[PDB]
Amino acid sequence: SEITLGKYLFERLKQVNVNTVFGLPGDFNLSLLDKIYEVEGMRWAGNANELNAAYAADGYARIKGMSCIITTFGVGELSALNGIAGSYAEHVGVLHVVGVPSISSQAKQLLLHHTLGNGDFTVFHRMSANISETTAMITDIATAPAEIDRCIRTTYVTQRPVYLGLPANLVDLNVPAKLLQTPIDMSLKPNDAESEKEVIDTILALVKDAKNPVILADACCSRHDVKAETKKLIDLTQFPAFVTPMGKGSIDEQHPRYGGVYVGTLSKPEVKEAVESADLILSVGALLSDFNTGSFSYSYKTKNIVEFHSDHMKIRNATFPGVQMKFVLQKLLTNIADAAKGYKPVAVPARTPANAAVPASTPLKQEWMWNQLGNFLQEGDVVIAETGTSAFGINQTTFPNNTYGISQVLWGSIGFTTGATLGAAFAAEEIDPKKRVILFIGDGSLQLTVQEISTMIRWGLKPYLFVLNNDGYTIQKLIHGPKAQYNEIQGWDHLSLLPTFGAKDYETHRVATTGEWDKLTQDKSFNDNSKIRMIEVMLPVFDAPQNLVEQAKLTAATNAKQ
Amino acid sequence: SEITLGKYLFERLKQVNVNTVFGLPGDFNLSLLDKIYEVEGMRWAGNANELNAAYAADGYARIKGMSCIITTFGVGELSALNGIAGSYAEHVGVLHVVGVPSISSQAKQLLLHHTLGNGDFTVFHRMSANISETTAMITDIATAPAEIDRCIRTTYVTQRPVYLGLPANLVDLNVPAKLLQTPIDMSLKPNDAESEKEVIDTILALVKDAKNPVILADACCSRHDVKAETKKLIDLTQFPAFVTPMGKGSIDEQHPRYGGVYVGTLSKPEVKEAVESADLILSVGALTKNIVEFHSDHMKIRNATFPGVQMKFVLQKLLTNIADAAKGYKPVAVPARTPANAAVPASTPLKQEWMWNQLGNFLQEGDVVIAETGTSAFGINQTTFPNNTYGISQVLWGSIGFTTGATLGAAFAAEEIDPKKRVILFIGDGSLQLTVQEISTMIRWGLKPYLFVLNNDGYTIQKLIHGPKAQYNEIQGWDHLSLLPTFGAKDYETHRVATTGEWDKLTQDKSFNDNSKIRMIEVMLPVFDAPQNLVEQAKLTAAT
Ligand SMILES: Cc1ncc(C[n+]2csc(CCOP(=O)(O)OP(=O)(O)O)c2C)c(N)n1
Ligand SMILES: Cc1ncc(C[n+]2csc(CCOP(=O)(O)OP(=O)(O)O)c2C)c(N)n1
Ligand SMILES: [Mg+2]
Ligand SMILES: [Mg+2]
């Protein structure tokens, strides 16, 4: 009938489909961590640092729904903040639990370790409040379970980080276990009825009038999961459907009505024209960041833009604050086919043609590779692309249906992906051990977070780690300073990283030509996720996707502008 | 004549003896970084991540006097914060410059990369203000030079981090070059004369009356440049002189009146007794109730505080007179140095107690000795240093992984000061994992530290306290000696030592003692092995 507060936390996490917990142990969280071992089906990742753990919790949340990272007071929590901030910016539900000193220790304002030496125990909490949806610092066992519940609810429903400070003295206190028999209620507060009705009615009327509507899926389509509603929207309507870089994967790219990746002026010409000639745009989850949009270059010819958002709706210039798109989309699906009844299906832009056959010795180039990559991918894959040439190139790759893309286009923290790949791999394993996790990471980016490969090995996770060796920071060389020393890096022996971190079941490969690329990626053995692999991909220093070359110039200009 | 604001920054850093700049590039700081190459004597480290860069800036400042790290808006600065916080906590003067979006980008609230997507360009600055002595976010070219000068002065004189945000557009605007011909004032303002004189008088009188006085040197002894003064204090008075763990290195341990390391109940029995039995204590730079506290920004004598009265100047003037006041003192015996290790067979497996005692044999004057949080930080308290040894042990903040970066920053600083100075790191296997990539940057710059890695298969210091077999205290086992070539080292040595004979043979070797190349030494130790001082506090945490 009773359970410790620490175990209560993990039982609640299990109820919200969290089975792996990220972070590192320290002075104020050890008794809490003990409780993981008491909950069947819960495991502790054992991360190699707190920043990487936060990146990993983000990757896990994207795939599983939410995540939890646990750190220790001061030294642990502050190391995580860049990971937390990226989860805030990108709308990823990560619960950050911090083990803190006992309530009396704080009251005595002792000169404890891991403090600023001034007796202020609130400072780190105050720092994190800036990048959290909400926070809690537990002080009272009587309200503790409700507060844990509140934090978990908020993390899941808002898909933003939440900070939960747990004093070490409270984790071993028993609370009634019966509390766990009432689930945390994840349902959304229903919309204002009148506002929602007006929104739905006017969208149906615009649909009835439109001769060339299009659907554009963006980040919040995925992050505030309306992927199922959006797929139904595409099917019931037959409208051409496009995706943004940040939303890529949110809609199935083998659907007959999929039209390609829209990136404003940086789109493939046919895609730009197909989208911008629309007489109605159904925009699901827009997040109009510089890199997502070719520096704010959208040029819709219609004023008829319907923006669906998690917390509001916009129709043309009219804003409907608080009207949540989930309920709007669900209700629209009931009548939308009828509204679309006039519609004569418009051709979608054709897929990029396959690469022409070339001699096997042809040196690898980016444009060739991103086009060729679609041959290797399979349904169910998680495909992760690091900020750098990889993030820009992957926009050119055609995904199989049911591909989960991760590209951190807004926050853009290089090194994120090594951690995200660990998190995505734990989550993928839990869902279906057949699902592959495929990473494209730059040589520069890998250096910032390389040690998290260690944690992949420790758990026998089997991602494909494609490392793009172009001898330094190519994306930056295109922005400014093509030969500047700050854009160069120490040259690593990438293929020795796995054995250096103690891998015992692995493969390494190197590819530098089109023949080598095709032979490796077509090999049946290589296509089974039987073990962790690293593939070093040798590419020219200044070679980059064409869209990045232009993006770089636009970005340099924006920064130098007086 | 005119110079860019960016080049102005690096000219000033040069003038205040900051010659290596840490951090990583990003679009918002690239134009700034170009300016490094325009200033002879300035270099860019090219760090492998920002947290490590901040750790390195901390090591550099400890040895050189102050440091500078440059990061990019949002993603870079937030990565650095645990480093910055440790520097705030331990009073290390690190200037954190962040390249931020242009003034026009901020005004128009452009939804740019590295923002939270909400148009708020103030948030990261506000976060850093919590762990900074002062901040500046530059908005006006006209007052930008004065603000840079203010930030640099404050970093050095307060020995705390300072945050300077530089919009990308402003770094390329021109300022009057003549400004550089007037130095930044980097000196402490003189003390209030009457207050300072009261303090000096009172101290002498307490000295005269004390039967069992001691000197105790703590963190701010070395950080605020009073090592020289303290040394003279020991000589003139001949009082027993002790250091704290954070102060270790700030008193030369070969002095006849040096009595050891005061670590409370974890001190050598004689040491604990000798300090705790004092009737007067001359406490230098702290970080019976008859205590004189010397601090960088104030003095305290028993219950009386003297705000603003700075120790640097009190100590100088005291020395002019101090000899007379202590002649009634009859030199009491200081605790004896720990006996050398007895001879044992060369095959004797290594244990920490033996190792920290033996380590003194290897160390030489001028060495920088860095010890990581974990068994290493406890063990080094047991090692006797040669004269002129600089210790780094982050006892207050205690962030594992700190030392890999600190070692990089210390090695750059030590190179600039004297190429013959060696940098010696003792880091645990666990801690190395958090910051391992910074070895890459050591190799890039041909730096030659000695990297001793304590392989005891996991987090021993935690295992001793809680969960001796808990999975969270275990780590993935790395091949440590492969790290150097994995990071592209060409000129290096690797060694493994598991016995006393192997330890002696290596560390006594003439070629090994020459800092001619980067070296890694993997030290094989038992899982539950630790120094006696840590075993003791394990029993204190026990006995419940
Ligand atoms: C944490 C962090 N620090 C710095 C940056 C700035 N930055 C953007 S791209 C980049 C280099 C990426 O290099 P690489 O991974 O080699 O990709 P490439 O373009 O060469 O494929 C850097 C340092 C960043 N985005 N995040
Ligand atoms: C950034 C950070 N995370 C976690 C901790 C908690 N912590 C203190 S000691 C320690 C273990 C250190 O292990 P190791 O470096 O192997 O030293 P050993 O005691 O084994 O010699 C940990 C995880 C910390 N102090 N700082
Ligand atoms: Mg690269
Ligand atoms: Mg260890």
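Quick note: numbers on chain A are straight from Swiss-Prot, i.e. 2-563, in order.
Determined via X-ray crystallography, 1.6 Å.
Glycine residues also receive a Cβ, built from the backbone N, Cα and C atoms like all the rest.
Annotated pyruvate 2 binding site per Swiss-Prot: A:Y157, A:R224, in sequence order. Following the DSSP three-state reduction, the secondary structure of A:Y157 (pyruvate 2 binding site) is helix.
The thiamine diphosphate binding site annotation in Swiss-Prot covers A:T390, A:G413, A:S414, A:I415, A:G445, A:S446, A:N471, A:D472, A:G473, A:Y474, A:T475, A:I476 and is backed by experimental evidence. Mapped onto three states, the DSSP output places A:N471 (thiamine diphosphate binding site) in coil. Cβ-based neighbour count (10 Å, all protein chains) for A:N471 (thiamine diphosphate binding site) stands at 22.
Among the features that Swiss-Prot reports, Mg(2+) binding site is placed at A:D444, A:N471, A:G473.
DSSP assigns A:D291 (mutagenesis position) to coil in the three-state reduction, outside any helix or strand. For A:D291 (mutagenesis position), the Cβ neighbour count at a 10 Å cut-off comes to 23, with all displayed protein chains included. Swiss-Prot lists A:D291 to N among its mutagenesis entries, and the accompanying note reads: In PDC1-8; reduces catalytic activity to 10% but retains autoregulatory activity.
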Short-range binding-site residues relative to chain B, from A:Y157, A:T390, A:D444, A:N471, A:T475, with Cβ separation under 8 Å: none
Binding-site residues whose CB lies under 6 angstroms from ligand 3, from A:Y157, A:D444, A:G445, A:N471, A:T475: A:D444, A:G445, A:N471, A:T475
Which same-chain residues, if any, lie at least 6 apart from A:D444 (Mg(2+) binding site) yet have Cβ under 8 Å of it: A:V468, A:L469, A:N470, A:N471, A:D472, A:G473, A:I490, A:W493, A:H495
Per DSSP, three-state class assigned to A:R224 (pyruvate 2 binding site): helix
Cα separation, A:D291 (mutagenesis position) to A:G445 (thiamine diphosphate binding site) (Å, whole number): 22
Collapsed DSSP category at A:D444 (Mg(2+) binding site): helix
Any further residue of that chain within 8 Å (Cβ to the Cβ centroid of A:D444, A:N471, A:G473) of the recorded Mg(2+) site: A:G443, A:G445, A:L469, A:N470, A:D472, A:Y474, A:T475, A:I490, A:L540, A:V542
Integer Cα-Cα distance in angstrom, A:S414 (thiamine diphosphate binding site) to A:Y157 (pyruvate 2 binding site): 23
Distant-in-sequence Cβ neighbours of A:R224 (pyruvate 2 binding site), under 8 Å, six or more positions away: A:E91, A:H92, A:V93, A:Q160, A:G286, A:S311
A:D291 (mutagenesis position) and A:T475 (thiamine diphosphate binding site), Cα-Cα, nearest whole angstrom: 19
Sequence-ordered recorded positions from A:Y157, A:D291, A:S414, A:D444, A:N471, A:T475 with Cβ under 6 Å of an atom of ligand 1: A:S414, A:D444, A:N471, A:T475
